[PDB]
Amino acid sequence: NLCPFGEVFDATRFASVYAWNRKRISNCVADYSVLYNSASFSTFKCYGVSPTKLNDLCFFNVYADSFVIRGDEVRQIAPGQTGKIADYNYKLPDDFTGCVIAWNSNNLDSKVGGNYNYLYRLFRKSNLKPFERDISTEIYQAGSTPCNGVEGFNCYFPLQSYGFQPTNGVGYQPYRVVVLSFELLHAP
Amino acid sequence: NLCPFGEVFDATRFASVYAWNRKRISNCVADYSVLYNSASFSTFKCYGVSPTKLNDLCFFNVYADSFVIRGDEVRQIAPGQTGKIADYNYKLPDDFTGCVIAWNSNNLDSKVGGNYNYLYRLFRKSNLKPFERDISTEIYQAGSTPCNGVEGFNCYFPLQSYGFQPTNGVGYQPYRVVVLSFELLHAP
Amino acid sequence: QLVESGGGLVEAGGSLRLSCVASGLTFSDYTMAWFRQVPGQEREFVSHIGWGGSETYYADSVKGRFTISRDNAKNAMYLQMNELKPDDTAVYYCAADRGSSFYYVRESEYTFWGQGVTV
Amino acid sequence: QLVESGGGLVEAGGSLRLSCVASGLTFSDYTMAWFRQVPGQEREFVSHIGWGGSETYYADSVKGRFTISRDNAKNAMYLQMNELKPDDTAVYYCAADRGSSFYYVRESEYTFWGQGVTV
């Protein structure tokens, strides 16, 4: 039985980058050929492994992390990057063994008047550790006076929305991203 | 004749932060008392000069730089700051002699459905030098292939709009900012 | 960032000396202040001192009693308290901002803040 | 960032050796490539070499002629050209990216880029 790469790549709805969606793939035959014939990906970049020798090695688990970001910040998905989507939403380790795949989804994620269903974390006290997610919506104390959940002056709500519309530039349109991290440990 | 501080502070429309508006005030009696009684300012911070001894010193020119930013980035208007409004839109020197004044203008700059007339520069090749403005709208080559004004993939339009609406948080609402820099040179 | 020392049980009429050292900034371009917070009430303003040290302001309840000062040879500021009535027991915070505000009373006009002093 | 050397008028049948040194990166985690651009046409792809050096790819017009290689003891890569027909005179760019793409032909898959070589 082939590993499911049509329920991760061809799914109906993707998760926001702050609450990204991790799926552990195991106990199957990893048929990555589905990613070699697909001509929609705008980025297929492999770190650690060669992008054609993914079949040769046998791994314990393959974690597919899927989310939706903008076109400007697809480059922030890589080892040793900084930004708003690289230390507050999704952080990759400095020694990463996996592959990042990103393709334009303006025709799925952008509706008339704006699709404000895709949020991203703008404020956070400290940078994320690799492969950590934060789904908290607590008020960010950006000043010097405790907020206690009122969201006023110098107390901002962290989760800012994405203004995706079909008229945006190709660099401001929604890109769907899937990060396949290959995890190998001492086990079958 | 009192120096004009009602055509800078009480003007009808403010300029965007990227194309900020500089007015040179000279040949008048600097009556800063209009700024001591005004109770609307949320920030009145003076660097170099004491905020009450502004009358005692006699300066050659007073440059009032007015613009509109968001509430999150009013703190980026200060000597030795970094961000998107501190090295791409408006940069203050490390040895600054002046005063920054900022007040909330949600009831003037935010209309129903959004006031997208206030732009800010998001992309730039190099950081601004102190007291420099850039009003160019050339396409930003963020990739490795020259754009030549097409605005496609990895070629972004720098000027991004502000989504000001009356429902935003007090930290996401439009703040009007006026920076009075005191310039003294050997002259009357 | 802003370390502070001093504070503790007093004999209700003696003196005390709070101090605030900075460890990551020039302390020659930074205007300092002292606030006080008691549990159950908002944070009060104690004193303020600009650059150099000749421009000092105090609250309207501790005027004359407390003496604010700063020394740049070791990057420190000092609040010398001299009465300590039984109503000023509270946490004491030290604040530092690059500039000098007209609203020096507002705690939002100070970017960096120190820890708390004993209650 | 990416300095490069080599290039110049040849005798149309001899050899040449372009080289590309990196001066701000580890060069042990960076996959390199060589592109070529002629004025009046898009930038062509010459060759590509992953980490270590055992994984090399060439264009379908310079297969067998050019030899790509890399040396980590001085942070350099080399394109040894051996035929130099009168149709491959162009500017030659050196590119380096942290990862190894399946579309190694695409110039958008390389973050860092070097200067140009003589035409």
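Numbering of chain A is taken from Swiss-Prot, so the residues present carry the numbers 334-521, in order.
Recorded method is electron microscopy, 3.1 Å.
Using N, Cα and C of the backbone, Cβ positions are placed for all residues, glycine too.
Under its natural variant entries, Swiss-Prot includes A:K417 to N with the note: In strain: Beta/B.1.351, Omicron/BA.1, Omicron/BA.2, Omicron/BA.2.12.1, Omicron/BA.2.75, Omicron/BA.4, Omicron/BA.5, Omicron/BQ.1.1, Omicron/XBB.1.5, Omicron/EG.5.1; May enhance affinity to human ACE2 receptor. The natural variant A:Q493 to R is recorded by Swiss-Prot, whose note states: In strain: Omicron/BA.1, Omicron/BA.2, Omicron/BA.2.12.1. According to Swiss-Prot, the mutagenesis experiment A:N501 to Y carries the following note: Increased binding affinity to human ACE2. Looking at Swiss-Prot, you'll find the natural variant A:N501 to Y noted as follows: In strain: Alpha/B.1.1.7, Beta/B.1.351, Gamma/P.1, Theta/P.3, Mu/B.1.621, 19B/501Y, Omicron/BA.1, Omicron/BA.2, Omicron/BA.2.12.1, Omicron/BA.2.75, Omicron/BA.4, Omicron/BA.5, Omicron/BQ.1.1, Omicron/XBB.1.5, Omicron/EG.5.1; May enhance affinity to human ACE2 receptor.
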For A:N501 (mutagenesis position), what residues in its own chain, 6 or more apart in sequence, show a Cβ-Cβ distance under 8 Å?
A:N439, A:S443
For A:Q493 (variant position), write down the residues of its own chain that are at least 6 apart in sequence and whose Cβ falls under 8 Å from its Cβ; none is a fine answer.
A:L452, A:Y453, A:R454, A:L455
Around A:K417 (variant position), which residues of its chain at least 6 apart sit with Cβ under 8 Å of its Cβ?
A:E406, A:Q409, A:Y453, A:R454, A:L455
Three-state secondary structure, A:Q493 (variant position) (per DSSP):
strand
Secondary structure of A:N501 (mutagenesis position) (DSSP, helix/strand/coil):
coil
